[PDB]
Amino acid sequence: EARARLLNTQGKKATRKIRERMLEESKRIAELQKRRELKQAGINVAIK
Amino acid sequence: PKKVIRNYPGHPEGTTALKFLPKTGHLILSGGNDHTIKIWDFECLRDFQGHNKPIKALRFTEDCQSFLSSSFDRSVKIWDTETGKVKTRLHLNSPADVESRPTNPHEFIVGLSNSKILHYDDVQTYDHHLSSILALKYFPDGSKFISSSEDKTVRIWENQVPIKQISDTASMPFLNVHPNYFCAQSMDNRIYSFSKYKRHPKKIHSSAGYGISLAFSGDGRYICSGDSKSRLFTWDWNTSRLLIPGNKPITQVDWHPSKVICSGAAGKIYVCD
Amino acid sequence: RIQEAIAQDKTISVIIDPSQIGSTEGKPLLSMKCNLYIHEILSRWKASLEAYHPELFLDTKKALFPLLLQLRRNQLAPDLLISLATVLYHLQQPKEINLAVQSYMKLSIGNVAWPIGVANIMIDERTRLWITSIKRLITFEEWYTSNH
Amino acid sequence: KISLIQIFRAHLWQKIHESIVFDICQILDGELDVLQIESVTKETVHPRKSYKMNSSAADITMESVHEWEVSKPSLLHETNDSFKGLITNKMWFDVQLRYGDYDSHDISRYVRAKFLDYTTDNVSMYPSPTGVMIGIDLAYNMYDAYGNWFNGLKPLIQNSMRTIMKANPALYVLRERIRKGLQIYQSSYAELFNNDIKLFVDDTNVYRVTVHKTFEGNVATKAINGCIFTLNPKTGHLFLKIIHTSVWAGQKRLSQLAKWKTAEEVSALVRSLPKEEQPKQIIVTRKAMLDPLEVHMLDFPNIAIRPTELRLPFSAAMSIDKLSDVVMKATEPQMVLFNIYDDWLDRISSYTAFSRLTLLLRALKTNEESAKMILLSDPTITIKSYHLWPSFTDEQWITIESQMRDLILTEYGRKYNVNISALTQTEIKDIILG
RNA sequence: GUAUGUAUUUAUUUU
RNA sequence: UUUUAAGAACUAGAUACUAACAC
RNA sequence: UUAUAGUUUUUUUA
C-alpha cells in the first residue's frame, strides 16, 4: 500500500490532465486513419 | 447497387479468411482450408505455408510490416513481410479463431475455443464468455476489445473485466467496426448495431464500407447489402455456385482501403464492384 | 358517399382477417367490419341480458354509439382503427382472450396494438369513453364462451 | 416557503377544491324532492378559480322545482329569516378557499365581506342575484355560508359540513401532510380472496440501478428497463407496465421520480378500466408508495388503499424468466397481460396455489439458483409459452413444494445462527407466511 | 444533492 | 545488421477503492 | 427523510 503510495506525486488534477491529453491523442490517431482510409478510396476530406 | 466484377479460383480447399494490405491496397492475404496462404494481387504473388491445419484468421498490421496468422493448430504465428519467414510463435490456446491487432499499442488480441481473450505482448487474460469466442476487435479508446461468443452475448472489455454486456442477441458469429465509433454485430436472423437492421431469415461475416454501406454474407449464398444509417436493405444478391448447392456461401469478406472481396466456400474468391 | 354504400352491403361478415389490419386500401372495409362485429356482440349480450350484468348493458351501448357511427363512416384515424381491430381480432379467437386484453392495455395506454398471434396514439374524452366500454365487450365474451 | 412548497403539490390545492365541493356536487346533486329541486346546474369551472383570488363568480346554480323565497342575506348560522322578500328559481353557491393567518382567523368578516362586495360588484358573474357563500380557511379548518335564504337547507349544510370537513379525503391529505412537516402524531389475512377485486402492486423492479465503469475511476450508477408488476391473486391476468429507460432521461434522482411514475401508471390503468373491472383495494409491500399512490388516489374515494400488516417476499419477480425476457425486449413502453398460475385453477383452488406460489418466491429469494435448477432440473417436460414455472405432474408440484419449503428452514437454521430443531410451530408458520 | 468542461457538418468548391 | 518471452492448463478467494443503492 | 445537501465553526443535559 505505502510502497505504491509514495510513487505518485501529483494529485487528482494532474492525473486528470494526463488522461485528457492522451484521449486527445487517440482522437487524433482515429481522425487520421479516418483520413488515411478515405485516401485509400481517393476521396480527400479536409481536416477541421 | 453492386455487381460481380471478377472470379478468382485457385485455392484447393475452402477460403476461411481474407485481409487486405492496409497501406497500398496492392494485395490480399487469404487463408484457406488447405493450411496455405495465397497472396493475391488486387494474379497470385506468393504462397505462405507453415500451418499444419486450417487457417481460421489472418490480420495484417498497420505500423508494422508484420502479418499475424492464426489457425486451428493452437498457435498464433507472426510473419515478417520483408523476408517472408515465421518470426515468432505465441501460445496459450490448446484452436484460436480470431486475431485482431490493437492499433496503437503493439499488442495482439487472440481468441478461440479457449473461451478467453489473450492480450499478447507483441500479458493479459480476460475471463469472460461462457462459450467459444468467434470474433474479436480492437479500439483505441475505451473499450479496447469487443468480443462475441456462442453464448449469444457481446462484451465490451476494459483491459487495464467487462465494462459492458450486450445480451440482445438470441451465437454472434461476426462483428465489424465502422471505420462513427460503433460496431455492427451479427446473429442468425438479426443484424444489430451497437454504439437495428431489417432482416427476414438470412440465417446464417459483415464488412463496413467507408460510405456507410453494411455488407452481410449469407450461408444461403445471398449477399445482403444494407445502408448503415437506416437499417434499410437496398439489395440482395445470389452468387452462382460453380461448375453443390450446399457449397454456396460466403465465408469472409472485406473492402479495400469501392471494391468488395469475398472468399466463398466453393473454393473461389470473388470481387464485387 | 362510399361509406353510405359499404354500410348497406350484406356481403361483409363480422370475421376479421388480421392481414388486413394495417392495410391502407382496406381501411374502409375493416372499419365497417369492426362496426358489424361490435353490434353482433351487443346482440348476443342482449339475447342473454338477464344472465350477464344486465345493469351495465345500457351504459355500454350509449358509450359505444359514437364509436359505431364513426366506424360506419370511416372516421377513425389509422392508428386507432389498427389498435381496435387488433383487440377485436384476438377476441374472435377463444384461446386468445389474453392477447386481446394485452392489446386492450396498449390501446388504453395510447400505444398502437398490432396482432400478436400473427408506435403511439392520442386519446380524447369521448374517445376514452368508448375505449372503456370495449373492456366490457371482452368480459362479456369470456363469460359467453365459458357459459354454454 | 420550503415547507409549504412541500405541503401543496400536483395542485393539491385545486384537488382540494374539487374533492370538497364537487363531492357536494354529489350530495346535493341528488336531494331533489324535499327542497323542491328541478336539477343541479353548475357552470363549468375554469381551472384557475381555485388558486386565483382576484375575483370570484357564482359556482353551482340551484334551479328550483317551482319557486323560492329569498330573505335578506344571512349566515348559515345566522338564524331567523323571513324568506318572502323575493323569489327565484336559479341560484348558486360561492364556495372558496383561503389559508388564513393569525390576523384574520375569523372568516365571517371575510365571508360577508367578500360575499357582499362580490354580489354588489360588476365583475362578479351571476345567473341569479341571490345565492350562498361557503368559504374555508384550511388554516384553522373553518368554513361558513352567508347566503340569501329560502328555507330547509340550513341543517343539510350544517351536518353535511360536519361530514365533509371530517371526510372528503383531500382534507385528510393535508392533515396527514401537515403532520408530516410538523412531526406530530399523537403517542399513546385470508380475506385477500374475498369477491371484490384485490390487486398486487410491487415496485422493487421498477428502477434497476446498474453499476458501470467510471471514465477515470469511481463507481458509476445507471439503470436498465423495469416494469410495474401488478396482479390480482385470484383470476391471474398480469398487468405489466413496461418501464423503458428512455423514461428517466434527463431529470433528478429517480427515487422520487420512480415512486411517482409508479403511482401515475397504476392510477391511469385504474381510471381507464371499467367500473366493473376496477379494484376495490390495492395491496403493496413497499410503503414508500403510499404518498404517490394516495395523492393520485384522491380522485376515487370509492377505492380504498390498504397496506401490509405482515412480512412479505415479493422482490423475486424478475428472476423467473419469461416475463423478464419480455422486460428486456421492449423497444417502447407498453402494457402486457399474462398468466400467473400456469393453470392452477383446474387442479386446485387459487388458495393453496397461492401458498405454493409464495413458497416458490421464497426459495427464489434465499438461495436462488439451487431453486432454479430444482425447477428446470429435468426440462424434458417443457414449459409452454403461456406457462412460466416448469410444468409438472401432481407429485412434482407437491414434493417441490416440500423442497423449496425446506430451503429457508435449513439455510435458515444454518445461516441465521439459531437452530431449526428447537423451533416452535408459530415461528415456522411465520417465516412460511412471511 | 451539484457547479464545470467537451463534440454535436445538413445542403458534393473544378485536376 | 538488431530481438527474444520459460511456455500451457487448472483454482479459490483476502485485502482493496469507490455506490446521486438498501436502515 | 422529504421540495435537497460547501460552506452558513459539524455536533452536549438540567
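Using Swiss-Prot numbers, chain D covers 1642-1829, 1840-2085, in order.
Backbone N, Cα and C define each Cβ position, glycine as well.
Feature list (source: Swiss-Prot):
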MUTAGEN   D:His1658 to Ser  No effect on viability
MUTAGEN   D:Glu1684 to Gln  No effect on viability
MUTAGEN   D:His1687 to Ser  No effect on viability
MUTAGEN   D:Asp1853 to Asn  Reduced growth at 30 degrees Celsius. Strongly reduced growth at 16 degrees Celsius
MUTAGEN   D:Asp1853 to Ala  Alters protein folding. Severely impaired growth. Strongly reduced growth at 35 degrees Celsius; when associated with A-1854
MUTAGEN   D:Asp1854 to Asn  Reduced growth at 30 degrees Celsius. Strongly reduced growth at 16 degrees Celsius
MUTAGEN   D:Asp1854 to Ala  Reduced growth at 30 degrees Celsius. Strongly reduced growth at 16 degrees Celsius. Strongly reduced growth at 35 degrees Celsius; when associated with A-1853
MUTAGEN   D:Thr1855 to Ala  Reduced growth at 30 degrees Celsius. Strongly reduced growth at 16 degrees Celsius
MUTAGEN   D:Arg1937 to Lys  Severely impaired growth. Reduced growth at 30 degrees Celsius. Strongly reduced growth at 16 degrees Celsius
Cα of D:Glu1684 (mutagenesis position) to Cα of D:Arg1937 (mutagenesis position): how many Å, rounded? 42
Rounded inter-Cα distance in Å - D:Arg1937 (mutagenesis position), D:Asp1854 (mutagenesis position): 7
Select the most exposed residue of D:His1658, D:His1687, D:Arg1937, where exposure means the fewest other Cβ atoms within 10 Å, treating these as the mutagenesis positions. D:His1687
Find, among the mutagenesis positions listed as D:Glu1684, D:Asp1853, D:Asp1854, the one whose Cβ has the highest number of other Cβ atoms within 10 Å in the structure shown. D:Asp1854
For D:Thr1855 (mutagenesis position), what is the tally of other C-beta atoms lying within 10 angstroms of its C-beta? 15
If you measure between the CA atoms of D:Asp1854 (mutagenesis position) and D:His1658 (mutagenesis position) and round to the nearest Å, you get 31
Mapped onto three states, the DSSP assignment of D:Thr1855 (mutagenesis position) reads coil
One should report the C-alpha separation between D:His1687 (mutagenesis position) and D:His1658 (mutagenesis position), rounded to whole angstrom, as 12
Helix, strand or coil at D:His1658 (mutagenesis position) [DSSP, three-state]: helix
